[PDB]
Structure formats: C-alpha cells, structure tokens
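Asker: Dropping a structure here in structure tokens format, bear with me for questions.
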Amino acid sequence: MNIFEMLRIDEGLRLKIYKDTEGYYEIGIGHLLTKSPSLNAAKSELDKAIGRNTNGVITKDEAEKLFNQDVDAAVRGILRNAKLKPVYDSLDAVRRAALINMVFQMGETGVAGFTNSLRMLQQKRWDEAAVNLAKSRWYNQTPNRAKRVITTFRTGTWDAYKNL
Ligand SMILES: [Cl-]
Ligand SMILES: [Cl-]
C-alpha cells in the first residue's frame, strides 16, 4: 500500500467535471479545479490545466498526470512549510502518508492550523491526537475518510485501507 493507492482509494476517479462535497469543481483523482461556481470557469481551468480543449472531460491518463502532479506538490508543500516540516520529519513512513493525505485533501494552509494535533503528533501521542483530529469540521464533513486517515495516524498501520 502506498500514498497513491491510498488517495486513489479516498478520492476515486472521475473523467467528468463534478462538484465536491464542498460543492466545488473537481476532476480526476481529487483534482481541484476551482472554488467558484462557473462551470464555464472550471471548464476554463480544466482546459488550462490540460493544455487542450477538453470540454469537461479527460482521459484516465490525463487524470493521472494531474494526480502525479498533485502528490508531488503536496509533498513539496509539506517540505517547504515551516510548521509542517517538523512534523513530517518526525514521523514514520505510514504516518507520513497520512499527513500528505490531509494536505492533499485540504491544503497546507488548512492543515497547518491543526496546531494542536500537530503538536500531539510530534510528541507521538497517537490516541490523543486522534481524538483531537476528530474535533473538526473536516471530520464532521467527511467522517469516513477522516476516520481512515485518523486511524492511520493512530495505528501507524494500513489497516483502515485494507479491504476496499
Ligand atoms: Cl494544474
Ligand atoms: Cl467521507
């Protein structure tokens, strides 16, 4: 199991522009197109992202290029971030994947404000951090996903992903 497998699991795959649970415009494997309401807009973006006149639809290949690009970006993001880096560095491999999952999902900005859990993570207070993580808009908005991630942080294993 790895980060790609993980995220593919959590984000699915769609060749069509679609709204996200947050109503926003996405495509592929969780590729955020735009925080605004114009399909025309998202569409523009799509085209720009792909470098061709897509018309709202892309190839698997395409989805994956974005995906590739997106994991890369998350990682760098983390690595450059002053609040993130220390956590990351302190963690084990599985747990790192979980971090990257969150940043992907919600952005480095978003994650960097999980200030408390971050500390707890850093101090390897796995159960407390999990509790903490759970008191979040994030959790309430996408419970099941949140749970998998949270577990991962909790256990340092891939169990929550095994079987699906
Ligand atoms: Cl892009
Ligand atoms: Cl969910």
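Note: Cβ is positioned from N, Cα and C throughout, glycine not excepted.
Mutagenesis annotation in Swiss-Prot: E11 to A, F, H, M or N, described as Complete loss of enzymatic activity; the structure shown retains the original residue. For the mutagenesis experiment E11 to N, the note given by Swiss-Prot reads: Loss of 84% of enzymatic activity. Swiss-Prot gives this note for the published mutagenesis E11 to Q: Complete loss of activity. Residues annotated as active site, proton donor/acceptor in Swiss-Prot, with experimental evidence given as evidence: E11, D20. According to Swiss-Prot, the mutagenesis experiment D20 to E or Q carries the annotation: Loss of 99% of enzymatic activity. Swiss-Prot documents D20 to A, N, S or T as a published mutagenesis change and attaches the note Complete loss of enzymatic activity. In Swiss-Prot, the entry for mutagenesis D20 to C states: Nearly no effet on specific enzymatic activity. The structure shown retains the original residue. Quoted from Swiss-Prot, the note attached to the mutagenesis of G30 to A states: Almost complete loss of enzymatic activity. Among the sequence features in Swiss-Prot, the mutagenesis site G30 to F is noted as follows: Almost complete loss of enzymatic activity. The enzyme is destabilized by 1.5 kcal/mol. If you look up Swiss-Prot, you'll see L32, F104, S117, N132 marked as substrate binding site. Quoting Swiss-Prot on the mutagenesis of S117 to I: 500-fold decrease in enzymatic activity. The annotation that Swiss-Prot gives for the mutagenesis experiment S117 to F reads: 10-fold decrease in enzymatic activity. Under its mutagenesis entries, Swiss-Prot includes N132 to I with the note: 5-fold decrease in enzymatic activity. Experimental mutagenesis at this site is recorded by Swiss-Prot as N132 to M or F, annotated: 2-fold decrease in enzymatic activity.
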Asker: Determine the Cβ neighbour count for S117 (mutagenesis position): the number of other Cβ atoms within 10 Å of its Cβ.
Answerer: 24
Asker: Compile a sequence-ordered list of residues in the same chain as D20 (mutagenesis position), six or more apart from it, whose Cβ lies below 8 A from its Cβ; state 'none' when nothing qualifies.
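Answerer: In sequence order, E26, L32 meet the Cβ cut-off.
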Asker: How far is it from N132 (mutagenesis position) to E11 (mutagenesis position), counting Cα to Cα, in Å?
Answerer: 23
Asker: Report, in whole Å, the straight Cα-to-Cα distance of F104 (substrate binding site) from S117 (mutagenesis position).
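Answerer: Between the alpha carbons of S117 (mutagenesis position) and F104 (substrate binding site) there are 17 Å.
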Asker: Assuming the binding residues for substrate are exactly those in the record, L32, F104, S117, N132, what is the maximum CA-CA distance in angstrom, rounded?
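Answerer: Farthest Cα pair among residues binding substrate: 27 Å.
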Asker: Would you mind pulling the DSSP three-state label for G30 (mutagenesis position)?
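Answerer: It is coil.
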Asker: Under a three-state reading of DSSP, tell me whether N132 (mutagenesis position) is helix, strand or coil.
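Answerer: DSSP assigns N132 (mutagenesis position) to helix.
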Asker: Taking only the Cα atoms, work out how far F104 (substrate binding site) lies from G30 (mutagenesis position), in Å, as a whole number.
Answerer: 9
Asker: Specify the secondary structure state of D20 (mutagenesis position) as given by DSSP, simplified to three classes.
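Answerer: Coil, per DSSP.
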Asker: Between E11 (mutagenesis position) and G30 (mutagenesis position), find the distance joining the two CA atoms and give it rounded to the nearest Å.
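Answerer: Just about 5 Å between their Cα atoms.
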